[PDB]
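Colleague: Before anything else, here's the structure in question.
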Amino acid sequence: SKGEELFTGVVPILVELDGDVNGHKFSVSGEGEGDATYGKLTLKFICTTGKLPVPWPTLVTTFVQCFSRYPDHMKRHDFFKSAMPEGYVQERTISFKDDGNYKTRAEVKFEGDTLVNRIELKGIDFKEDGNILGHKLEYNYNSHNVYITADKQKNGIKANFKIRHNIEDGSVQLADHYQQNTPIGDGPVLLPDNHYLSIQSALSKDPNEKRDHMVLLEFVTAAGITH
Ligand SMILES: [Cl-]
């Protein structure tokens, strides 16, 4: 198909986010590349407004599921690539248990040969010295499964899933995710059977970088369908 063929090689990625969490306004710019053949992502993010006012891990899911590796026998279930190049809207509510919430609206699409993720993020209801605004989350990331379903009247997909962020005392901060994607363009898009994405994510720092930043290496395989 048109859209899948755009991903057979290494694709440059740009991420741009504007955020407001409890009145803390901030922006992040990221760059890197994806190789969907291997389900592989590398991205470096820099907070361009100074210190990021929330923990970096909390923004990982918001900062391009078109880079998931869909096995050949599952190609007919890959909504994300099918929407390309015109792209998709991706909306979420991320509910931090016993704390505030993020609501995100993003558009993921090509600009030339570069895959771009532009995001608006709004966070409200955060506790001033909860785990988020108090910066009590460890700089690491657990592996998760993302459960996707068709959303046919949207001509798209949905997902609800749980992210657990380790807290510095050894506990975990749950971040419930509810997600809806909608194609932007007029080409045919794939409405998948139920399946999941299996994700691992590793966070690191660039030893040479003194701006507030995050390096992310992530591998994603679609799974849960046999034929
Ligand atoms: Cl952090």
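Shown for chain A, in order and in Swiss-Prot numbering: 2-64, 68-231.
Method reported for this entry: X-ray crystallography, 0.9 Å.
In case you wondered, yes, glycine gets a Cβ from its N, Cα and C as well.
From Swiss-Prot, for reference:
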MUTAGEN   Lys79 to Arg  In Topaz; shifts the major emission and exitation peak up to 20 nm; when associated with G-65; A-72 and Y-203
MUTAGEN   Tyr145 to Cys  In mut1.9; shifts fluorescence lifetime from 3.03 to 2.74 ns
MUTAGEN   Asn149 to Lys  Increases fluorescence at warmer temperatures such as 37 degrees Celsius. In Esmerald; leads to brighter fluorescence; when associated with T-65; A-72; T-153 and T-167. In VisGreen; leads to brighter fluorescence; when associated with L-64; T-65; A-72 and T-167
MUTAGEN   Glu222 to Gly  Suppresses the 399 nm excitation peak, leaving only the longer wavelength peak at 475 nm
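Each of the listed features needs to be described in terms of its position in the shown structure.
Modeller: Taken residue by residue with DSSP, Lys79 (mutagenesis position) is part of a helix.
For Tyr145 (mutagenesis position), the same-chain residues that are 6 or more apart in sequence and have a Cβ closer than 8 Å to its Cβ are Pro58, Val61, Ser205, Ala206, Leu207.
For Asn149 (mutagenesis position), the same-chain residues that are 6 or more apart in sequence and have a Cβ closer than 8 Å to its Cβ are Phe165, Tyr200, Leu201, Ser202, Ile203, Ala227. For the recorded site, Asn149 (mutagenesis position), the DSSP three-state label reads strand.
Remark: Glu222 (mutagenesis position) has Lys41, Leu42, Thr43, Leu44, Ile203, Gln204, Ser205, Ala206 as non-local neighbours, by Cβ distance under 8 Å and separation of at least 6 in sequence.
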Colleague: Which number gives the other C-beta atoms within 10 angstroms of the C-beta of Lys79 (mutagenesis position), all protein chains shown included?
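Modeller: Around the Cβ of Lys79 (mutagenesis position), 14 other Cβ atoms lie within 10 Å.
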